[PDB]
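Chemist: One structure, as structure tokens, below. Some questions next.
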Amino acid sequence: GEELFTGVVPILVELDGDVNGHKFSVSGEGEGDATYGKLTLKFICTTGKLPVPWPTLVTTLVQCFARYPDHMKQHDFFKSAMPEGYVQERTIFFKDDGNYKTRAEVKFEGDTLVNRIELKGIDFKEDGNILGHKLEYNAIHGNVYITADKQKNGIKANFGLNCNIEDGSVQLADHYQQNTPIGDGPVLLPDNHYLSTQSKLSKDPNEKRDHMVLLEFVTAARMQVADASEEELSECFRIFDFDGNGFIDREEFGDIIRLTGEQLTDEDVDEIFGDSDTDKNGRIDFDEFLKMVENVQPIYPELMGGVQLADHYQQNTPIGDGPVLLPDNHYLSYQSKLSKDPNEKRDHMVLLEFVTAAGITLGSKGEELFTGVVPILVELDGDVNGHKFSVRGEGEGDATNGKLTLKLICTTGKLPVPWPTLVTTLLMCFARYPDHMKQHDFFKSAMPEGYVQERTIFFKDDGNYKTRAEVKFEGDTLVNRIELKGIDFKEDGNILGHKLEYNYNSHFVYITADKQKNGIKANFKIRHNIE
Ligand SMILES: [Ca+2]
Ligand SMILES: [Ca+2]
């Protein structure tokens, strides 16, 4: 292997595509600067209008221009295969839509680096997010997780790539990648690492054709525990250890490891657990966790990278004196979707929550009010660092499917904090408890007359929220009335400086009884993505 990438290199890109019978060609040109991990490319659809969104093609349309730091040069397969080049193949699975299969040759032709690609797409929905042009033209980013494939003399890569849908929600594209060298000469076969990639999409004002301008940065990295503080490694362990007992069990690992990506089978999970549990005692201690972080490269970058932790401490008490169910220990699995009503002019959040109860092995009263689609009202008054605001919401809850849908409006103008920081504050009564767990649903048992739900939320390296809510029925409407006080926030921090992404991760909320207050309590870590 040799470095023809020491300076600036001219790039050509040619793609021929067919997605659901819709043919198209793309031609691009630009420059690559590997020493700074930089590309600049202008891409043109030569066949008129592109039948798919430009952001779906970014990854298909030259990773040999990655910046490999000096301590990682021995892991750069891409450059080592030059000038003869490599074959890059992918299958890209769009969530709830079709897939692309791609085959590219990336090689030198003279002193120009050329990417020649054929792409075939199938099973797309003609008015899906892809063929219906429903994605935003923003920016994409992600980590490309590389492992050696010694059998083919090359590498594999996987990564989930997110792209914003026009309604503010997120489209997932699951990438499976292979690279093999075109020639016979030696190549570097790397230890597990990843490419940290940020893509900037824009337009030329002077270009009439359907096109994309791309500025892109690609940097090689490898997670090492030596490069994180005790604090950070402890935080990361605690994401896994969500029952707070100091050790990671199999159920926990299964739950949390699947938040690092969508591409692990039940067997892959069993394997990682077995490999990490080096003393075979059925649990991952902290020393074992530290090895597991280096061996399974996605863990720290996906759970902790670019994340703002919010530590929640919660307590729920019945308003009534009627008897309630106090549960054995268990947890709630939360998935959340954030979107925008395109006809609401005020600052607002549409929130969809999926919530199921789990974590009791296998071996009513105010249930009934939830049989039952139930209308919800939400009222919050807030004060964060002296900044007052009110939120008013309405929607529906469906406990039989663990589903709720809410539209929330800031009635005082512009919300002085990001909507995602209020998601947890703005209805655990709409969780679906399995039939073997119905005796553990405190939340429904307190209805009709309801419960108080208090929290303290600690934003790491920033201020905290304190909340008090009453959740009760008034007639046939379920009402959540909340006061929120926030203090000690930094005016240029991630909260008051609005540097949190408009999306939401999945979480497991461990619930325990609090018999002395005749209720339940819970503490859990929320993970807000930064930017
Ligand atoms: Ca544990
Ligand atoms: Ca162990």
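If you go along the chain as it appears here, the first residue is 1 and each next one adds 1.
Each Cβ is built from the backbone N, Cα and C atoms, and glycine gets one as well.
Feature list, courtesy of Swiss-Prot:
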MUTAGEN   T197 to H, W or F (Swiss-Prot position 203)  Results in significantly red-shifted excitation and emission maxima
MUTAGEN   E353 to G (Swiss-Prot position 222)  Suppresses the 399 nm excitation peak, leaving only the longer wavelength peak at 475 nm
MUTAGEN   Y504 to C (Swiss-Prot position 145)  In mut1.9; shifts fluorescence lifetime from 3.03 to 2.74 ns
MUTAGEN   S506 to P (Swiss-Prot position 147)  Increases fluorescence at warmer temperatures such as 37 degrees Celsius
Chemist: Long-range same-chain neighbours of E353 (mutagenesis position), Cβ under 8 Å, sequence gap at least 6?
Modeler: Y334, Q335, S336, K337, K403, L404, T405, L406, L427, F430
Chemist: Would you please pick out, from the mutagenesis positions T197, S506, the one with the fewest other Cβ atoms within 10 Å of its Cβ?
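Modeler: Counting other Cβ atoms within 10 Å of each of the mutagenesis positions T197, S506, the minimum falls on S506.
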Chemist: Which residues of the same chain, at least 6 positions away in sequence, have a Cβ lying under 8 Å from the Cβ of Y504 (mutagenesis position)?
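Modeler: Non-local contacts for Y504 (mutagenesis position): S336, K337, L338, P420, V423, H528.
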Chemist: How many whole Å apart are the CA atoms of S506 (mutagenesis position) and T197 (mutagenesis position)?
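Modeler: Here the two Cα atoms lie 23 Å apart.
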Chemist: Gap validation: 14 unmodelled residues, flanks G363 and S364. CA-CA distance in Å?
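Modeler: Across the 14-residue gap, Cα separation reads 20 Å.
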